[PDB]
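Enquirer: Can you keep this structure in mind? I'll have questions shortly.
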Amino acid sequence: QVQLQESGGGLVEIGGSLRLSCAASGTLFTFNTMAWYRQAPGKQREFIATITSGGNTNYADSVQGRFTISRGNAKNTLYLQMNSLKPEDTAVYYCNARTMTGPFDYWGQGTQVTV
Amino acid sequence: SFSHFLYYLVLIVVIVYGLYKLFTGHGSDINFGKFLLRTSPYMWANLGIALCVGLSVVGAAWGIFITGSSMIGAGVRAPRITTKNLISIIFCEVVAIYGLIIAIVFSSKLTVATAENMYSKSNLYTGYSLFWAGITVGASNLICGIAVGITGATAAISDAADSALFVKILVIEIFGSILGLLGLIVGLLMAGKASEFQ
Amino acid sequence: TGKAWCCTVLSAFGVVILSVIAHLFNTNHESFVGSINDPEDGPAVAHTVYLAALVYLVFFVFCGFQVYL
Amino acid sequence: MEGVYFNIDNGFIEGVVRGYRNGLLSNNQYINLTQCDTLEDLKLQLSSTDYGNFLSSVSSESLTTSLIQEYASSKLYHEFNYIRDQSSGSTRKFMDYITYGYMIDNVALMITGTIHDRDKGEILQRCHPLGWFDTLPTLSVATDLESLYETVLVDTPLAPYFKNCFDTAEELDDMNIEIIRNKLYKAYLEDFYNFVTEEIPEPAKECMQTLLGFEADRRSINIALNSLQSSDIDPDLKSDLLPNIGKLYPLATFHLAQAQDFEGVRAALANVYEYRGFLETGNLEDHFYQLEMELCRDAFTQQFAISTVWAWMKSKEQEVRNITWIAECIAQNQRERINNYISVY
Amino acid sequence: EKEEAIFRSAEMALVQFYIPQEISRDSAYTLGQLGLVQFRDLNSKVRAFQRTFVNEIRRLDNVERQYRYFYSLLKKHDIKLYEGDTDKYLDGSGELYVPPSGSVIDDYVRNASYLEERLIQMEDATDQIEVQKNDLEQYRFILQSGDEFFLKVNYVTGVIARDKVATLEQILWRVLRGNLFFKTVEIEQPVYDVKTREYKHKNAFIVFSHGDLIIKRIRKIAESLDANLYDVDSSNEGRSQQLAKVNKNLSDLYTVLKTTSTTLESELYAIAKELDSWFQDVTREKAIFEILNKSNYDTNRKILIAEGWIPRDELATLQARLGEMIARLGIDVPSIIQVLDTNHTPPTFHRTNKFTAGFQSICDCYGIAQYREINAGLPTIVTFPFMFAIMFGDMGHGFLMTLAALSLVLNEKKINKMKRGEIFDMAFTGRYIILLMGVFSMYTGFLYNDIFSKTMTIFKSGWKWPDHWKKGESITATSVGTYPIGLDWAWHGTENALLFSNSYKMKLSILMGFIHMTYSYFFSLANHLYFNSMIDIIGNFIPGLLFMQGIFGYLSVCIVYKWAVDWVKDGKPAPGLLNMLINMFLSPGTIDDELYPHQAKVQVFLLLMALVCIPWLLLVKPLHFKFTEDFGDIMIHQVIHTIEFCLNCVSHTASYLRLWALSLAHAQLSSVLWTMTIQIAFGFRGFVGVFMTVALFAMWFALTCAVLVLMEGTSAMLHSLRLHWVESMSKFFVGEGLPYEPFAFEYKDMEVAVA
C-alpha cells in the first residue's frame, strides 16, 4: 500500500519564508507527476504547482515567482518553498502523486499554515 | 508424417489469406512495416540478450556430452586418456564464456527511455541492433560447440590408439574454435555503435 | 556409537547460534531490527529465541551423556 | 549430419568397442607366436598380448589346442554379451539380429544329432553359445518337422523364416536337413538386410548393405559348388537357396542356378569383377576370408557408425581361427604350413 | 646431508652392478630390502619366453596357481584365514634380513603340490554325496505331498525350476492339444546346484494321461527342461512304504556326509593358519627372479650385469649396505659397484612429507614433470586453496570447513592405522589441503564482510545517512571516509548493492588472474636459464612477454589507475574501460573519453608492439635451426605453438571471470536460504513460536551443511583445480617425464591378488 505525508506546516510571521516537505512510499516506480494543492476554509481545493519526472514545472498565476517546487535526490520525494507569505495564503496544503494512465492517483492527509 | 501435414496446411491458409486480402482491394491491411515500427523495442533487446546466452549454453552442453561420452568409453582400457584429453572440454566450455561476456556488455544498454522518445529513431536502432547482434553470437556459438565437440570425440578415440596421433588431430580443434572468436567479433561490431535507450 | 554424534553437534551449534542471535535482538542491533520489514519488538523476539536455545541445551547434555557412557 | 545424434545413445558403446579393436593381434605378434615350440610357450607368449591372464588357471599338463580354442572363444562371447547388455533401442534390436544366425545353425546341428540317435548331452556341448535359446534341447524330442514346428519353433524368433519349408517328405534325412538350413538362411539374410535398410542411419546403412551383400554372395557360390556333388538337383529347386540381396543378383544368380558343372559355374561367375579371379587359384575359402577381412578393415575407418560392432565381432572370430591354426601346428609339429594365418592389421 | 628435492627433482645417478652368480640371489634380496634402486631392461629385444630365468618364473607361478585354488576352497566355506603378521620381516625400514634357503622354497613347491593332490580327490568325493542328499530330499517332498495332489500309469510327476514351469505348461498344452490336466505346487526353501553353486526356487508338478505313446513324449519333454522325474505309486500304502524307505536312506546318508565333511574342514583349518605366510614368501621369490630376468647374463664369466638409477644423494648408502652383505656372506668379491654417465633420460623424483604430499599428488595427477624442471608443487601449496577461498568466501561456511578438517587432522595417528572406506580415504588424504583452504576462506570471507549472509559492523562506516527521514522514505548516503578492512557494512540490504559488488569482484577477478598468469609465466625463464638455452629466451620468452603484458598488463594498469582518480571532484567524465579496450583494436587511434595525457600515442604504439611480436615469435627459432628436412617439424611446431599461444592469451584471461561468477552464486543461495528458513521464525510467539524456531533452525543447518558446504565446496574446489592444470600450469610445465619407481618389497593382500 502507498501512502504520503506532509511536513513543515505551522504558523509564521507576516512576510516570512517557509518550506513544505513531502514523501511517498510503498511503490517501486517513480511517479510521473507530483503536485501541491491548497484549501482555505469556506472554499474548494485550489491548484498551486506541479512538477514532472523530467523536472518541468508549472504554477498557478497567484504564486508565480513567489513559490518554487522541486524534487529531491531520492525517488518520490518533493519540496515546496515560498519566499514570502501573506494572509491570503493561509490554508491546508496537500500533496498529490499521479500515474500517466489509470486510476492510480494518490493524495496526502494535508498540513496547515497561518500567518 | 503428421507434422508435415501441418506445415502444408499452414502454408496453404497463409496463401489463401494473402490472395483474399489482395483481390478485395485491402492488400495494404497486411502491413509488416507498421508492426515492425510499432512494437516495443524493449522486446527486441531483452529477447536478444536472453537468446544470446541461452543458445550459447545449448551449444556448449551439446559439445560436452558428445566429447565426454566417447572420452569415458575410450578410457576404459586406457585411463591415461582422461587427464590429457580434458582440453577438448575446455574448448567447448569457453564458448559459454563468450555468451556470458556479450550479456555483460549488452546489459549496460538497458536504460529506461522517457515516453516522448520511446519510438524515436535512435531507440528503434538500438532495439533492432541488440536483437540481431544477440542472435549471431548465440547461433555462431551453438554451431561452434557442435563442431568442437565432434572433433573432440574423434581425438579421444584416436589418442587411445597411439599417443603420437593426438597432437596432430588437436590442430583441427583449433580451427574449429576460431569460429567462436569470429562470432564474438561480429557481435561486438554490429552492436558497438548503438546508444543506450534515451 | 555414532548414532549420538550428529544430534550432539547440531545441538551444540544450536545453543551458540540461537543465543548470539537472541542477544543481537535484545540489543536492538541495526542489522536485525533496522528495516521497516523487520519485527517491531526486539526483546519480545529475544525471549522466544532464547527459549529455543534452552531446548537445544537440553538435547546437548542429553546426547553428551549418551555418547560418553 | 552424421555425428550430432549418435552419441546420445551409443556413445559409450562406440568407445569400448574401439577399445577392443586396439587389442587385435598385429603381424609381428603372429610372427612371435610362430617362433614358439611348445604350447607351454604359447601360453606365456599370449599373456603379453591383450589376452592377458585368461589361461592363468590351467595346469601346464592340461594344455591342449581344444582347450585354448575354447578359452579363447569364451573371451569373445563374454565381451559380446557385455556390450549387448549396455545397449537399448534399435541398437539392441540390431545385435539380436546378429544372434539369429548362430541359433539358425544350432537348430540344424541339434536335429542332425537327433536323427543319428546320439546323446543330447554330447550335442549341447558343441552348439554355439551365442545361438542359445530356452527350448533348444527340446528339439531332440521328435523327428517330424511338422511336429517340431508346432511344439517348439513357433515360440522362438525364428518362426517367420519357415514360410517356405513345410513341403517336405514325411521323414527327415541328412540332405533333407541341409536344404532346410539353407532355406532358413535364405529368409534370414533378406530380413536382416531389409531391417538395415529401414531402421539404420547413414553411413552405417551403406556399410551394412555392403557387408550383408558379401555374405549373400559367399552363401551363393558355396551352394552352387556343393550341389555339383549331387547326382541331380532340379535347377528350379536349387534356385530357392540363393539369397536375393547379393551383388550377384539377379543376373549372375540366374546363370549360377542353371549351371550344371564347374566349367559352367566359371562361365556364369566370370561376368562379375569383384569375384573375377576367385576360382582359378589357391583355396577358395582362403580368398573369401581375405576379402571378408578387407571389408571389415574398411568399415573401421568410419566413425559414429554402429557397423563397427559387426566389424569387431567378425574380425575377432578370425583371430581365434588364426590362433588355433598356429597352436595346432605347434602341437602336431607339422610346421611347413604354419604361415597361412590371415592378418590385415 | 641430503638435498631438499622439492623445488626441482633430485639428482639421479646411473650405476652398473657386476654380481657373481653364486651371490646373485642373496644380493638381489638385499637390493629389494633397500627399496631404493630402479633397474633398466638391458635386453628388451629378446622374446619373453627366451629370457634366461623363464623356468624359475614358471616354477613359482605354478605354486601361486595352487595358492589361489586353496584360497578359493577357504572362501567357499565360512572358514577365514589368520590375519596379520604384516611386519615380521620388515617394518618398511630397509633393515637387512636373510632370505629363505633354496631348500625351503623347494619344500613349498613340494608341499603345495601334495596338498592339491589331496584336496582335489577329497572335494570331488564330497559333492557326490551332496548330490545324493539333495536328490533324496526332493524325492521325499513328493511323497509328503497330500493325496489331493494325486486325484485328478495314470500320471507323470517331478520337480522343476520355478522359471521354466511356465514353458512346460505351454508346451504340454500345445502337444496334448488342449486335453491338458496339470497341477503344480511351490517349495519354500531354495535349492542349490553343485553344477553352479547357485540356488534355484524349485517347484513340483504332476500331469495326467493314459496313452503310452503320449506318456513317452511327456517324459522326454520334461527331462529336456532339466526336470527331475520321480516314480511314485498310486496307493497311499505304497507311497507310505516308499516314504519310509527313502527316510532310512536319507537318515543313513547324513553319517557319511558329516564324517567326510568334518575331515575336510579340519584340513582347511590347518592350512588357514599358514597360507598367507606362504604367499608372502613365494611372491617375493617370484619378484626377485623377475628382476634378475632383466639383467645381462655373461657366458665367458660367471657374472651377471645389471643397471639401475639411484639418487646421486643416496649413493654412499648403497655401497655401505653391500659391504654389510659381503660381511655376513664371507665370500670375497671385487667391486660390485661402478658409477656411469650417459645421455639417457633419468627418472623424476621429488621428496615429500605429510604436509606437501597431498599437494604434490594434485600435480602428478596431471603429468610427471621433466627431469629437474620447476616443480609445480610449491606454487600449488598456497595458490590452490587461496583460489578456492576467493570463490568460497564466507566466514560461516569457512569455519564449518575448518572445524571438520581439524577433527580429522588431530586424530591422524588413529585414523592412519584403521581401515578406511573408498570416499573417506580420499578425504583423509586431503586433510591438510582442506584445513588450509578452510582458514583462507575465513580471511577472504572477512574482506567480503560476510558471515552466514550477515555483515559484521566492526569499524565505523565511511558513509553517513541523512539526518531525518520518514517511514518508508527513500534515502541516499554521503561519504565520510574509507573503511579500513573489507567492504563497508553500509552496503548491506542496500537496494543498489549489486551494482557495486559486481564492479568490485569482476575487477578483482581479472587482477588476480593476470598476476597469477604473470607469476607462473616467469617460471619459463627459470627453466631456460637453468638449461642454458638462450634461443628459447630470445625466440619464445621475450616475444611472449611483450605480447602478454602489452595488452592485458596495460588493461590491468588502467583499472587499478582508474580507482586512484577522483573523477567527480576533478570534473572529468569517468571513462568506459570496455570501450577503450575494444576501440584499441577495432578503431585504433580514436578515443571517446580521455583517461590520461597522450593516451592516443601510447595505445597505437602498444598495438604495433603486440603485432610485431607475432612474426618475431613465429620465425626466429625455426630460422636459427635452419642455419644450425627435419627443419619442417620445427616449422610446424612453432606455428602451432604461435597460434595456440595468441588465442589462449585472450581465452585464458577471459576464463578467470569464473572467480566472480562462483562467488555471486554462492552469496545469493546463502541469502535466499536464510530468507526462506530462518526469517520466518521471528513472526511467531509463544510455545508454538518456540517449536517453529527450533524446527526451522534444524532445517536451516541441514541445508547449510549439506548443500552450501559439501556441494558448493566441492564445486568451487574443482574449479580451482581447473585453473591450475589448464590456465596456470600450461605456461611453464613441459611434462612427459619418467616416474621414479624403485624395486621394493611390500605386503600383498591375498584377496586383491586372487581378484
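Going by Swiss-Prot, the residues shown for chain E are 3-154, 184-659, 706-832, listed in order.
How was it done? The header gives electron microscopy, 3.3 Å.
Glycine is treated like the rest: Cβ placed from N, Cα and C.
What Swiss-Prot says about the mutagenesis result for E:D425 to N is this: Reduces assembly of V-ATPase complexes and reduces ATPase activity of the assembled complexes. Looking at Swiss-Prot, you'll find the mutagenesis E:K538 to A noted as follows: Reduces assembly of V-ATPase complexes. Here the residue is the original one, but Swiss-Prot notes a mutagenesis experiment at this spot, E:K593 to A: Reduces ATPase activity. Looking at Swiss-Prot, you'll find the mutagenesis E:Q634 to L noted as follows: Reduces subunit stability. Under mutagenesis, Swiss-Prot gives E:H729 to R with this note: Reduces ATPase activity. Where Swiss-Prot documents E:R735 to L as a mutagenesis experiment, the accompanying text is: Reduces subunit stability. What Swiss-Prot notes for the published mutagenesis of E:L739 to S is this: Reduces ATPase activity. Among the mutagenesis entries in Swiss-Prot is E:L780 to S, noted as: Reduces assembly of V-ATPase complexes. The mutagenesis experiment E:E789 to A, D, H or Q is recorded by Swiss-Prot, whose note states: Abolishes ATPase activity and proton transport, but does not affect complex assembly.
Describe the structural surroundings of these features, if you would.
Expert: Of all Cβ atoms in the shown protein chains, 27 besides its own fall within 10 Å of the Cβ of E:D425 (mutagenesis position).
In the three-state DSSP scheme, E:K538 (mutagenesis position) falls into the helix class.
Neighbours of E:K593 (mutagenesis position), defined as other CB atoms within 10 A of its CB across all chains, total 15.
Under the DSSP three-state reduction, E:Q634 (mutagenesis position) is assigned to helix.
Around E:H729 (mutagenesis position), the C-beta neighbours below 8 angstroms that are at least 6 residues distant in the chain are E:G544, E:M548, E:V803, E:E804.
Contacts of E:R735 (mutagenesis position) defined by a Cβ separation under 8 A and a same-chain sequence distance of 6+ are given as E:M422, E:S540, E:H796, E:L800, in order along the sequence.
Close to E:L739 (mutagenesis position) in the fold, though at least 6 residues off in sequence, lie E:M422, E:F423, E:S792, E:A793, E:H796, each with a CB less than 8 Å from its CB. DSSP gives E:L739 (mutagenesis position) a helix state.
The Cβ of E:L780 (mutagenesis position) lies under 8 Å from the Cβ of E:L750, E:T754, each on the same chain and at least six residues away in sequence.
Counting every protein chain shown, 19 other Cβ atoms lie within 10 Å of the Cβ of E:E789 (mutagenesis position). The DSSP secondary structure for E:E789 (mutagenesis position) is helix.
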Enquirer: Check the Cα-Cα distances from E:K593 (mutagenesis position) to the mutagenesis positions E:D425, E:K538, E:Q634, E:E789 and tell me which is shortest.
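Expert: Nearest candidate: E:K538.
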Enquirer: Of the mutagenesis positions listed here (E:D425, E:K538, E:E789), which is spatially closest to E:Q634 (mutagenesis position) when Cα positions are compared?
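Expert: Its closest listed neighbour, by Cα, is E:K538.
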Enquirer: With H, G and I counted as helix, E and B as strand and the rest as coil, say where DSSP puts E:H729 (mutagenesis position).
Expert: helix
Enquirer: Helix, strand or coil for E:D425 (mutagenesis position)? Use DSSP.
Expert: coil
Enquirer: Would you mind reading off the Cα separation of E:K538 (mutagenesis position) from E:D425 (mutagenesis position), to the nearest angstrom?
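Expert: With distance taken Cα to Cα, E:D425 (mutagenesis position) is 19 Å from E:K538 (mutagenesis position).
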Enquirer: Across all chains shown, how many C-beta atoms besides its own are within 10 angstroms of the C-beta of E:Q634 (mutagenesis position)?
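Expert: 20, counting other Cβ atoms within 10 Å of E:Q634 (mutagenesis position).
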Enquirer: About how far apart, in whole Å, are the alpha carbons (Cα) of E:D425 (mutagenesis position) and E:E789 (mutagenesis position)?
Expert: 12
Enquirer: Suppose we draw a 10 Å sphere around the Cβ of E:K538 (mutagenesis position). How many other Cβ atoms does it contain, all chains included?
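Expert: Looking across every protein chain shown, the total is 17.
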Enquirer: What three-state class does DSSP give E:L780 (mutagenesis position)?
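Expert: It is helical.
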